[PDB]
Number of protein chains: 2
Amino acid sequence: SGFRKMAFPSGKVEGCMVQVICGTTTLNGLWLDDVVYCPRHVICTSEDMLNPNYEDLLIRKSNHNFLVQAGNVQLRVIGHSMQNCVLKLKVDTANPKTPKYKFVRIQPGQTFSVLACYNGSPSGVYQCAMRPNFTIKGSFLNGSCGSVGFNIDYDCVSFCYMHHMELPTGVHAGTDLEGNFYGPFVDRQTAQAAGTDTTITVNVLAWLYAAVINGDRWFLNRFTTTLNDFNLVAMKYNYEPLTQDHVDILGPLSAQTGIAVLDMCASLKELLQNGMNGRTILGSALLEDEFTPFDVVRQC
Amino acid sequence: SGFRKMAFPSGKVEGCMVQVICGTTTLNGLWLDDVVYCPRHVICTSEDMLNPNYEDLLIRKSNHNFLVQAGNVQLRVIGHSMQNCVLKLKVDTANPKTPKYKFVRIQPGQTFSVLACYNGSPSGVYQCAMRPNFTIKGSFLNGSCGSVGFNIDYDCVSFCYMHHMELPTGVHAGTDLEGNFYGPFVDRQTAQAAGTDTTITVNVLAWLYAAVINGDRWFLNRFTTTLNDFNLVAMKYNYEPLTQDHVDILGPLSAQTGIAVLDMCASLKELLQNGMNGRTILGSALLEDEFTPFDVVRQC
Ligand SMILES: *[C@H](O)[C@H](C[C@@H]1CCNC1=O)NC(=O)[C@H](CC(C)C)NC(=O)OCc1ccccc1
Ligand SMILES: *[C@H](O)[C@H](C[C@@H]1CCNC1=O)NC(=O)[C@H](CC(C)C)NC(=O)OCc1ccccc1
């Protein structure tokens, strides 16, 4: 037993991380087969990064302006192109460590693991959720751009996130691996800011089921509620509405614990209206919303 | 910016994990050079595991009773021996993926990353602290024994923990890699239970410094306190006493933020006496004690 925020083992991704330098900008790239993917802002200078025209900036570059280092081996760049907000650097060597992979775009409310990297060297691994407002609450410093987020199913790495920037509130923004931003954000200097966020209700419910599986039962009750009455409470507390599909997704956890989904909703209603009264659930004094139902089943 | 519970990248350890079967018991082993290390209870049966005599149990075994699988390759066991609570299985092939490594024993209050594994296959990675009572609050199911904890410095893996058991409160116990238990626990069936735990004060202080570095300042004050007066409060709230060595270790974080250690102690005294009044620090409504000063410096 026990329940922890757990990342996927990172080895398969560590073998794909490289360093990309253009001018005085250093960041990370992802080396899959004979292509290195990286944020296109690697080509910008301080002056450009106000309102850059990336198509102009890139036509002024040559293959030799991109220095790619895979550990202690220089990779020779033989072609370059832009795809949305990522650059694709063709190199003369296919990565022999390329795993089976896919490029997937995730939905708000879904989780993934982040391999934070600096100078092409992995530094740490942690779990993130894509917030309803399309930001992530990560841990990223200068040099971390090009770090990736991913899930692993069987032997296949599904890459979902590449890191590009930090917003004024300290949260993080980036793109899918096709270079399309999550959320209404752009890789240039504006006053852009995260929009209002909400709590991921289906995930809070999943985490309450994880708590019951692990022996925390104090918040349970015999009462029940209707889906409509629960969603009235959710709206008041800035929680996302619960759909019948969410109820269906929680079915397996409800069956395992014998607690009907709408009974757990009544427990959550009481927690929202009364707080915890100095108690904790799975080591937290707040309701946690960054575990999906799948994350709970995977671990419990 | 941002601050997350972050594990070390696990690749170097993933390449060392194997499956060990003896009889009907399956668990994990650690394959370094031509030795596989695993919990000695792999040789027990249901009846034995009450009060086993491991020396007797092991003399009745042969090399061929140990089946070792490295991915989809069977390793041939050519010798076996017991070292404290671990078995050392000599195999006919040195692991070509053996990293530079050390076997270190950690202290209570120190952190490490855990690579949870089942059937010799890594499942997830997370950070743990060794509690003052020599347990860890992990996430381990049947089959997870032999999973290891480790830190990485430069290119060298310092293995510190091998998993053996779960105590009645749901916390976890295990040994160093020389097979010596952390804490007063034994690999047999008794009514053994975790002793009383305390909060790791130096780590709470480090995490408060991480909060300031990341823009949370509401708990700061102009007041200060004496070390003796603070330790009177620590005792009342079941916090470990703060030593001058802890103050020295916090020096760099104090210098970076300009907040003297004893000023931060005054803030902590107020948080202990008054709580948070509905506010949060780094996304928590509780005081977090599983980040060391080094963990904070590493990330911030
Ligand atoms: C790429 O390494 C970098 C990652 C940032 C740096 C601080 N925290 C991160 O996540 N990205 C940028 O510096 C980015 C470049 C634009 C052309 C998209 N701009 C950015 O994040 O600006 C905000 C900022 C910069 C430095 C510190 C704090 C916020
Ligand atoms: C080895 O895989 C296993 C790990 C346990 C199983 C449940 N959670 C864990 O961390 N260790 C044992 O089963 C261990 C064997 C003794 C001979 C040391 N005994 C143990 O942990 O017993 C308590 C327990 C067993 C099963 C479920 C819950 C608690």
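In chain A, numbers come from Swiss-Prot; the residues present are 3264-3563, in order.
Per the header: X-ray crystallography, 1.5 Å.
Cβ atoms are placed via backbone N, Cα and C, with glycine included.
Taken residue by residue with DSSP, A:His3304 (active site, for 3CL-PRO activity) is part of a helix. Sequence-distant neighbours of A:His3304 (active site, for 3CL-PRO activity): residues of the same chain at least 6 apart with a C-beta under 8 Å from its C-beta are A:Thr3288, A:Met3312, A:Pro3315, A:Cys3348, A:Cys3408, A:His3427, A:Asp3450. Sequence annotations record features per position, and here Swiss-Prot assigns active site, for 3CL-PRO activity to A:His3304 (among others) based on experimental evidence.
Other Cβ atoms within 10 Å of the Cβ of A:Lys3353 (variant position), summed over all protein chains shown, number 15. For the natural variant A:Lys3353 to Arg, the note given in Swiss-Prot is In strain: Beta/B.1.351.
What Swiss-Prot says about the natural variant A:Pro3395 to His is this: In strain: Omicron/BA.1, Omicron/BA.2, Omicron/BA.2.12.1, Omicron/BA.2.75, Omicron/BA.4, Omicron/BA.5, Omicron/BQ.1.1, Omicron/XBB.1.5, Omicron/EG.5.1. Cβ contacts within 10 Å of A:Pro3395 (variant position), excluding its own Cβ and spanning all protein chains shown: 19.
Mapped onto three states, the DSSP output places A:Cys3408 (active site, for 3CL-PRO activity) in coil. Around the Cβ of A:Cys3408 (active site, for 3CL-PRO activity), the number of neighbouring Cβ atoms within 10 Å comes to 25. The active site, for 3CL-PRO activity feature in Swiss-Prot is assigned to A:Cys3408 (among others); the stated evidence is experimental evidence.
One natural variant named in Swiss-Prot is A:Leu3468 to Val, and its note says In strain: Zeta/P.2. Around A:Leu3468 (variant position), a 10 Å sphere centred on its CB holds 26 further CB atoms from the protein chains shown. In the three-state DSSP reading, A:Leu3468 (variant position) counts as helix.
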Recorded positions whose CB lies under 6 angstroms from ligand 1, from A:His3304, A:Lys3353, A:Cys3408: A:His3304, A:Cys3408
Between A:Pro3395 (variant position) and A:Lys3353 (variant position): CA-CA distance (Å): 35
